[PDB]
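The structure appears below as structure tokens.
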Amino acid sequence: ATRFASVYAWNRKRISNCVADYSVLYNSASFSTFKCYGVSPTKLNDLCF
Amino acid sequence: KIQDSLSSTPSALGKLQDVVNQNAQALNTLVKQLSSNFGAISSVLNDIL
């Protein structure tokens, strides 16, 4: 997104009914901190939400 | 009288119904504990792994 919503009125974009390529999240290095609760921070591709 | 009492009255066999019921509850309770979270992020073992 070019511009995001502010922290008090933060946006909420629900995603459903498609294939989620988590590879672009797992292999990326531009993410300074990926400190990830709940599930493993790398192998996201092997779950269905 | 035994034939009629046992066929009619369901609680007549309570001494045996309680043992079968305790075993059904013990196993059903054990499986519901397999459905219990116990403080973990999830109760389901395949999803945890």
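Shown for chain B, in order and in Swiss-Prot numbering: 933-981.
Note that Cβ sites are derived from N, Cα and C of the backbone, with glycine treated the same way.
Neighbour density for B:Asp950 (variant position): within 10 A of its CB lie 11 other CB atoms from the protein chains shown. A natural variant is reported in Swiss-Prot for this position, B:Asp950 to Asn, and the note states: In strain: Delta/B.1.617.2, Mu/B.1.621.
Looking at Swiss-Prot, you'll find the natural variant B:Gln954 to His noted as follows: In strain: Omicron/BA.1, Omicron/BA.2, Omicron/BA.2.12.1, Omicron/BA.2.75, Omicron/BA.4, Omicron/BA.5, Omicron/BQ.1.1, Omicron/XBB.1.5, Omicron/EG.5.1. Long-range C-beta contacts of B:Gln954 (variant position), restricted to its own chain and to partners at least six residues apart, with a cutoff below 8 Å, are absent.
Residues within less than 8 Å, Cβ to Cβ, of B:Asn969 (variant position) and separated from it by at least 6 positions along the same chain comprise B:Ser975. According to Swiss-Prot, the natural variant B:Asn969 to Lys carries the following note: In strain: Omicron/BA.1, Omicron/BA.2, Omicron/BA.2.12.1, Omicron/BA.2.75, Omicron/BA.4, Omicron/BA.5, Omicron/BQ.1.1, Omicron/XBB.1.5, Omicron/EG.5.1.
The DSSP secondary structure for B:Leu981 (variant position) is coil. Under natural variants, Swiss-Prot gives B:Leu981 to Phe with this note: In strain: Omicron/BA.1.
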If H, G and I count as helix, E and B as strand, and all else as coil, what does DSSP give for B:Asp950 (variant position)? helix
Spatial neighbours of B:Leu981 (variant position) that are distant in sequence (at least 6 apart) but have CB under 8 A: none
